[PDB]
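Peer 1: Quick one: the structure is below, questions incoming.
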Amino acid sequence: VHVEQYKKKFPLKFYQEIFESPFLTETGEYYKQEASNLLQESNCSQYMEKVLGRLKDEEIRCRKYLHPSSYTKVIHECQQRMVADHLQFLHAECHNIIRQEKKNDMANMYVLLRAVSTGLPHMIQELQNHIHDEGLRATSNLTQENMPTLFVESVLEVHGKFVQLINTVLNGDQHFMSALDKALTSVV
Amino acid sequence: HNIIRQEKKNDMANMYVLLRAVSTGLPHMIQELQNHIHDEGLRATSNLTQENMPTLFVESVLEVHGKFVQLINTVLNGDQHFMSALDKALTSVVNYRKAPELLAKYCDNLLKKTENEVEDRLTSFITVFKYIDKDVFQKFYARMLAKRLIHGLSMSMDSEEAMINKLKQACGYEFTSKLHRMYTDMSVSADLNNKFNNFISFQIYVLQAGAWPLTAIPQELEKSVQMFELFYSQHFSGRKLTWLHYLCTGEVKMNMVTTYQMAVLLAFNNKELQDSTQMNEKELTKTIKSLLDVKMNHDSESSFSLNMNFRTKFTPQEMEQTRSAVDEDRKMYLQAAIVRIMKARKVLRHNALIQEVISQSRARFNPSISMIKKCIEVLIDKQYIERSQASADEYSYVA
Amino acid sequence: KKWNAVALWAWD
């Protein structure tokens, strides 16, 4: 940079000419092809933990040798080569992780799909489908004396249990609030 | 002093009116009486370590209330200010730094073996519980509730329902929503047995969902074992029928009754038994220890012979688990509460956040400073919190 | 005789 520092316009062009292009392309190629082995290796959850751990290190690695005006572009392609390649596999197997819940799994899952574009919409409807199951359950087969009391004593718990998770495991998001409301506007 | 350290009721009976008339006179006597209240309760309650010790503790807490209510309602006309002193003193004689666990032991002994006597004695119990500051009482109780429900040891159903009915009033449906499910099952289980008896003794209990804290097959059994799925063919669907072989038991005609050593006797009474384990050999070794215990002539690796020398009828780790089993839910609820509170206000002080979360979640758990200290670690791990770097006291919305 | 059986309905 220093040699063309006093070159009034185009301050950083030579840096792009001699360094930026090969360091971008070859490193991206290697980092993308390395993930294929780990994809072949282990489970989807294990793979997600792997990719998160690898994503954590590259930020610290990056700051050691670059200008401040290049923090954003590298991680963009680094993300794409990691997630957009297997977006199909990630959208698949969303079941059995929302049909039950070990909150670590989709807790890891949320950020990756929030980063990549168009990933989120599927999970919204996926959660909405599972919401109804409770409410279509434990509310039917209820015909007895003082039956109005039990109905209201069962509607509220669906809101109560499901608000905590959507406000704890996954940071609060108005989109997720919209799913719960629509599901609750069709159980009573 | 010397008029409240003892009591000739005429003296402070005269005293009360004069200080009620003049301003600012009353506050001193409130704290003065409060100081003397503790002395009893810090006395005659200590130096009490013996057998049946939970009974004596509750048989000593109540008398402090009993004696001191009469005087504050007779010598001195009833005054809510004086009521406040007694309560505060009583909210610090049984919550100092075991008793919350002792209360469950108290309830355990009474119900287990007159009904009016039982009700009268249980009436006094509800008073003490209101002063306890409760997670252990909410969780620890179901454990010996289960052992009374099953393996026999079940008392008059009326008393079981009365305990629930009285406890539900104090804290509503929220506190005791679950336990209403357990007792209803046994009435249904008996009715459930009656209908499927016609499909033909084998009697069977069902358990509701997984809310209960409760947690090779014999060659002659399959005919009835797989016949039970005809009950699914009848009225059930998609439920995983769970033959939980660990805890269950049964009176069977071997020619005791817990399935561990009945599974042993399935080959004993009749390598080959090692294959029949269908489990790790350490558990079977425990079951052979059960044999070695009393009156059972093994050739002993697992080499066995018979004993011709033949009743006719055949733990700290628990609370160690319970100490942190509740604590996990405490950490989860602390994370929840943190998210809700700092995402709602967005401009509050973080020490004021500590106080506000203390106020909001006081009923759920007893607040602790260190847990609040360690809240931000996981949030900053994913950088979930938009942690206000200008002032950590002030906030910014996470999105 | 009488096997004492208990089984929980799970994932109805």
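Residue positions begin at 1 at the first shown residue.
Yeah, the Cβs are placed from backbone N, Cα and C, and that goes for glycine too.
Residues or ranges marked as domain 'Cullin neddylation' by Swiss-Prot on the basis of sequence analysis: B:329-389. Quoted from Swiss-Prot, the note on mutagenesis experiment B:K295 to R (Swiss-Prot position 621) is: No effect on conjugation with NEDD8. According to Swiss-Prot, the experimentally introduced change B:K343 to R (Swiss-Prot position 689) is described as follows: Loss of conjugation with NEDD8. As a published mutagenesis entry, B:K373 to R (Swiss-Prot position 719) appears in Swiss-Prot alongside the note: No effect on conjugation with NEDD8.
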Peer 1: Cβ within less than 8 Å of a chain A Cβ is the test here; which of the mutagenesis positions B:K295, B:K343, B:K373 meet it?
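Peer 2: It is B:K343, listed by sequence.
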Peer 1: Tell me the Cβ contacts of B:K295 (mutagenesis position) under 8 Å, same chain only and six or more apart in sequence, or just say none.
Peer 2: B:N307, B:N309, B:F310
Peer 1: Which is it, of B:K343, B:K373: the one of these mutagenesis positions whose Cβ has the most other Cβ atoms within 10 Å?
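Peer 2: Selected residue: B:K343.
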Peer 1: Determine, to the nearest whole angstrom, how far the Cα atom of B:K373 (mutagenesis position) is from the Cα atom of B:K343 (mutagenesis position).
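Peer 2: Checking the Cα atoms of B:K373 (mutagenesis position) and B:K343 (mutagenesis position) gives a distance of 18 Å.
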Peer 1: Helix, strand or coil at B:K295 (mutagenesis position), per DSSP?
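Peer 2: DSSP call for B:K295 (mutagenesis position): coil, neither helix nor strand.
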Peer 1: Per DSSP, what is the residue count of the domain 'Cullin neddylation' (B:329-389) in each of helix, strand and coil?
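Peer 2: Taking each residue of the domain 'Cullin neddylation' (B:329-389) in turn, the totals are 38 helix, 0 strand, 23 coil.
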